[PDB]
Number of protein chains: 2
Amino acid sequence: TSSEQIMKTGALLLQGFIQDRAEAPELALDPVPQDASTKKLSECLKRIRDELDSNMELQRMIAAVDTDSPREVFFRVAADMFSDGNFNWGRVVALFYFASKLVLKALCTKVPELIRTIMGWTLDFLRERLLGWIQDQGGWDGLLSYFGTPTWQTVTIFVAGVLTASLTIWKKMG
Amino acid sequence: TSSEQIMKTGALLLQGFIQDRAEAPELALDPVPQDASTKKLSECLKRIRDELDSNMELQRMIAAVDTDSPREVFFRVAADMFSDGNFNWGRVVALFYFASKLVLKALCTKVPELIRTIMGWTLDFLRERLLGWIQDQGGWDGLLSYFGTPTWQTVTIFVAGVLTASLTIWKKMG
């Protein structure tokens, strides 16, 4: 519940979204030693991550993102997504899911320098805008509770609900 | 008219019945971005929802439901309500109205974990038993047609007619 701890687990999770699906090996980021706690979180998020991968309306919007000049697209999404001073785990999770495919959309266009670059922005944005609220949720473990074991496909609708809804605004305001 | 679309609008409407009247903010479900189409549906259902709120014979039966062990009461109602392989919008609407107050009857007994849980069951039941028929009605927009603008208080009688009639059977078969 020290920033450190939250930052730490944060990168770990973030990296989870990424390396699970897909590039100079010398600059690679050595996998972060998971333990029990962060095991169930990641075990969970990969379950979300595929229901989301399977949401087309989201996939469409995702497809509409600047595949290789995404500095601005990320920070404007992240801004709007919490533009209301509230926070739920849905929102956090989505931001993470979004960042993930930002990468996969760049790895495909083969610009691996940015793995780091994006992982940078997020965890930055984590610290600047969320470290507080998470700290005040007893840390990440709350996020498990956000996902009880039958209600997968339901929350996921609402969680894509917001992410789509925000990409969409970006899509029109330029 | 893809399941997605129908599922989507489905949650949106469902959530409409609920959050319009009334609880850990961290697990909250972020409101689903409405558009024009689903605007009139929800604009409509809230008009039904109050004529129903105002039907006492229904309110009585509603009062007789297990306030906090409702897994079975819901699925047995939903079963009987379409136990005849026919479908009208009245029936659908009522199922939705019922689920709504199931929640409000639980929020009052302060068990907010179940918001999700019930929203789960319904949209499940939506998919398994209704996605077909709605798909074959050109989707939800048909439901508007079920409610022409003078004949409010009439259909509502028949719509409560069925819902009461089904709770009633549950009330006796145990």
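Numbers in chain B come straight from Swiss-Prot, and the residues shown are 14-35, 41-192, in order.
Using the three backbone atoms N, Cα and C, a Cβ is placed for every residue, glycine included.
Every protein chain shown contributes to the tally, and the Cβ of B:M74 (mutagenesis position) ends up with 11 other Cβ atoms within 10 Å. According to Swiss-Prot, the experimentally introduced change B:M74 to D or E is described as follows: Strongly reduced interaction with MCL1, BCL2, BCL2L1 and BCL2L2. No effect on cytochrome c release and subsequent apoptosis triggered by etoposide.
For the mutagenesis experiment B:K128 to R, the note given by Swiss-Prot reads: Partial loss of polyubiquitination. B:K128 (mutagenesis position) has a Cβ environment of 8 other Cβ atoms inside 10 Å. According to DSSP, B:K128 (mutagenesis position) sits in a coil region rather than a helix or strand.
Its Cβ placed at the centre, B:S184 (mutagenesis position) has 23 other Cβ atoms within 10 Å. Secondary structure at B:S184 (mutagenesis position), as computed by DSSP, is helix. Quoted from Swiss-Prot, the note on the mutagenesis of B:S184 to V is: Constitutive mitochondrial location. Enhanced fiber formation with humanin.
For the mutagenesis of B:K190 to R, Swiss-Prot gives this note: Partial loss of polyubiquitination. The structure shown keeps the original residue. According to DSSP, B:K190 (mutagenesis position) sits within a helical segment. Annotation for B:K190 (mutagenesis position): no spatial neighbours, criterion Cβ-Cβ under 8 Å with sequence separation of six or more.
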Subject >> Gap length 5 residues; flanking Cα-Cα distance, B:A35 to B:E41, Å >> reply: 9
